[PDB]
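Q: Quick one: the structure is below, questions incoming.
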Number of protein chains: 2
Amino acid sequence: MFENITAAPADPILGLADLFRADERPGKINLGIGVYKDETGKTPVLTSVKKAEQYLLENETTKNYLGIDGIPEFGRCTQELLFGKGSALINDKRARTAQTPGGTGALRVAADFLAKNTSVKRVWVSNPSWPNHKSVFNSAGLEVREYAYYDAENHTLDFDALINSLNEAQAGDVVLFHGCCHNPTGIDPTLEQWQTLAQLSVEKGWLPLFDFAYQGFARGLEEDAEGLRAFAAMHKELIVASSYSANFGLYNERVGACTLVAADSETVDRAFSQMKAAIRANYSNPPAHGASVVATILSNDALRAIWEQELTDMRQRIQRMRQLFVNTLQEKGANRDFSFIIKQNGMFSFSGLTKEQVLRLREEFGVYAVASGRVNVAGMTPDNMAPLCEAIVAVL
Amino acid sequence: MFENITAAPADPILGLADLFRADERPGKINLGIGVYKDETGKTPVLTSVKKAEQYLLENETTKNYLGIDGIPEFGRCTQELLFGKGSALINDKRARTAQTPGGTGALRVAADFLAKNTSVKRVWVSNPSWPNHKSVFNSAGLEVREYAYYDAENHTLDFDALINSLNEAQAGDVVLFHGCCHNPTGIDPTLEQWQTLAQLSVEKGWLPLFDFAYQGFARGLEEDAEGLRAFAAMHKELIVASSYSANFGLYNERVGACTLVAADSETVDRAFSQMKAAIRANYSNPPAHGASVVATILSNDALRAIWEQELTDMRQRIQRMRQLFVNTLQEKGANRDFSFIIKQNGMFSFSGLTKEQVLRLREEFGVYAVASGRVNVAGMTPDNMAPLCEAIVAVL
Ligand SMILES: Cc1ncc(COP(=O)(O)O)c(CN)c1O
Ligand SMILES: Cc1ncc(COP(=O)(O)O)c(CN)c1O
């Protein structure tokens, strides 16, 4: 009985997946990508990293087990890059980070850490979200709530439905708040707004989650750990989950990490000690290839300088490309102020296609959306601009 | 509240850990290692793999997300090497394997796969075990039982306490039975013995777990997937968990995989589909560096031939070294037939040190055991033989 009467299906990420090249033709693109891509639409390897995969093929003297907390060089710049550089919060000794098989893999380690030590029973998320989010958050029974910004039409943040939809539950409760701007809505609380809700993370109670994948890829690097920081010399307890998978040409090989923080180097050596057990049951100690090629890039000024331009570029085209989609419709389409997209950050963003508009594209079209209205501006190109600009019209 | 009144400590694997080089001196060795090591006691990188880490530094064209089931070349030889080569069970289409962050990381994915689909509430293990075993098996509430061989004195398998301690519970129940010979007792049911209990996995009910790390490293490669197979054209349902981490100079970077098998390519496309969700919440898709450097070694006759001698050698010294410890005591010690060790396989094996004998070594000795009587014959050398042969006497 691993056999009969099961049940079965689909992460709404197959959502185009294969069915995309399926039928064979000018497939615009499954704008609904899990990734960046160039004015070529190749998800490259980078260099900076390649530049280091040599360095470790050169001196990788062994390959013995790794501690269940990876490596804190990976850890210290993780640290340094989150909280930021100078904070003696860093040398307050009051946050630790283990290595973790990136993104979604650090949030689940958060979940059983959190079933224990923590007397929590839930996490309120955000509507719309990341659909693996309510899933790696159901792990320790823990059910998710849906707080509520992005109320649409001016596709812009309902501070309102939020503080409100938010304020709503219990002290011992967990919110989840991703770094800058969003999946599926490269949206956001500005400074004063981040600023606004922390006075509220505070007395209300809460305690922040903080999914931070995409970090400084959707922002110049900097408004990013402000997003977070602002909510940091403000708190007392928090849990940040990160992932270098995107921002580094790193996935495949699971990279980022989970960081615990408290007021006491006593309280955090402690909570962390149990956390180091959440892990010990999953994978027992990290996918090491990753950490290394990230500690290295990160601890090399020559190498860190190759990487940082690579990232910078990578931004160029989501700041830049984002614009494009819009003038082209300013020159065809012509049914709305598609401005939003242009300045509404990240490589993700939803649109006015009541699904049905989008079941449509797939068609004797060959456009591939995410039946939520979400497109990876990342799959949008110089070459596609055009047709994809014209796919849509007839769709309205 | 991620802060006060927690709880906290120690996987009984720190058990020497650091405290070993601690005090500074002729440290014999923390015979209680998590790994192999040479007549040097360096846990090398190999070559064969190194030979391929070049091949992928050469053609690693991208590095996009990996499917949540890794790669089935990794998968097909995983397959082929488990069940074995020829079985059209293979082309019965009736077992699938996902990639997984090795060993302990495939057994936990087994656990939540198994909470679902499966209406199971427990796994009976083996006494003595692998202490992360009852831990990555408590995940989905699921508590572990302790079945019971290795009754001691002739340190050899109690078929008896077993079939018996075994037969004991319920149909819908899970046993766990590691591949050949053991941690901490490179022990074992011979062929007829493996042979014996399957007639019993069968009508009794059960359904095998099968932790298979160490595979063909403790045996010439071959009696190994016999261990398993014997129990294979015999069953109907099973769950095998593997790890190339040892046998390949691969850990650090989490490698092996979890394999589901059924009678129907219908039933197994199905159970697997849900299994592909256990995972989707943990790490979301595998530590890819691993699979690749293992599919490659495995699909290259030139390269597979470098690796297979590397493994062969690697055996040489557990067949060979195992002997050694014994004649040396045949020439000093002289208080028992320490034969057992010599032929009682793997790189692990327990001894007649009521702990206390071993709290002892640590001493104005500098020997480091595992306070269970377990020593990694793997840490035993030409050079150490000697002193370590003489550490013990005074211990008795
Ligand atoms: C909000 C969010 N969280 C977590 C992840 C996890 O991704 P990864 O594990 O590769 O970083 C993603 C992936 N894009 C994401 O969008
Ligand atoms: C019985 C057993 N099971 C699982 C593991 C997991 O190890 P790994 O994840 O590196 O293969 C080990 C490690 N030696 C083990 O001994």
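Per the header of the entry, the method used was X-ray crystallography, 2.8 Å.
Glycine residues also receive a Cβ, built from the backbone N, Cα and C atoms like all the rest.
As annotated in Swiss-Prot:
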BINDING   B:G34, B:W130, B:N183, B:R374  L-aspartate binding site
MUTAGEN   B:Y65 to F or S  Slight changes in activity
MUTAGEN   B:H133 to N  Decreases to 60% in maximum rate of the overall reactions in both directions
MUTAGEN   B:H133 to A  Slight increase in maximum velocity of the overall transamination reaction between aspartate and 2-oxoglutarate
MUTAGEN   B:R280 to V  Reduces first-order rate constant over 25000-fold
MUTAGEN   B:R374 to A  Reduces first-order rate constant about 10000-fold
MUTAGEN   B:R374 to F or Y  Second-order rate constants are reduced by >5 orders of magnitude
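How buried are these features, and what lies next to them?
A: Using a 10 Å radius centred on the Cβ of B:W130 (L-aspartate binding site) and all shown protein chains, the other Cβ atoms total 20.
A C-beta separation below 8 Å, combined with a sequence spacing of at least six in one chain, links B:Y65 (mutagenesis position) to B:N285. B:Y65 (mutagenesis position) carries neither a helix nor a strand DSSP state and counts as coil.
Cβ neighbours within 10 Å of B:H133 (mutagenesis position), excluding its own Cβ and spanning all shown chains: 21.
Counting only residues at least six positions away in the same chain, the Cβ atoms of B:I68 sit under 8 Å from the Cβ of B:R280 (mutagenesis position).
In sequence order, B:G32, B:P184, B:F348, B:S349, B:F350, B:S351 constitute the residues six or more apart from B:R374 (mutagenesis position) in its chain with CB-CB distances below 8 Å. In the three-state DSSP classification, B:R374 (mutagenesis position) falls within a strand.
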Q: Ligand 2: which of the mutagenesis positions B:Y65, B:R280, B:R374 have a Cβ closer than 6 angstroms to it?
A: none
Q: Would you mind pulling the DSSP three-state label for B:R280 (mutagenesis position)?
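A: Once the DSSP labels are grouped into three classes, B:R280 (mutagenesis position) ends up as helix.
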Q: Return only the integer: C-alpha distance in Å from B:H133 (mutagenesis position) to B:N183 (L-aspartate binding site).
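A: Just about 11 Å between their Cα atoms.
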Q: Taking the residues B:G34, B:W130, B:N183, B:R374 listed for L-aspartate, what is the greatest CA to CA distance in Å, to the nearest whole number?
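A: Of all Cα pairs among the recorded L-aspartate binders, the widest measures 12 Å.
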Q: What other residues of the same chain, not counting B:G34, B:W130, B:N183, B:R374, have a CB atom within 8 A of the CB centroid of the L-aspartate site?
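A: These residues sit around the L-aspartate site: B:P131, B:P184, B:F348, B:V370.
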Q: Would you list the recorded positions among B:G34, B:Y65, B:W130, B:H133, B:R280, B:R374 that come within less than 8 Å, Cβ to Cβ, of chain A, in the order they occur in the sequence, writing 'none' if nothing qualifies?
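A: Near chain A - Cβ to Cβ under 8 Å - we find B:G34, B:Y65, B:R280.
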Q: For the binding-site residues B:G34, B:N183, which Cβ has the most other Cβ atoms within 10 Å, all shown protein chains included?
A: B:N183
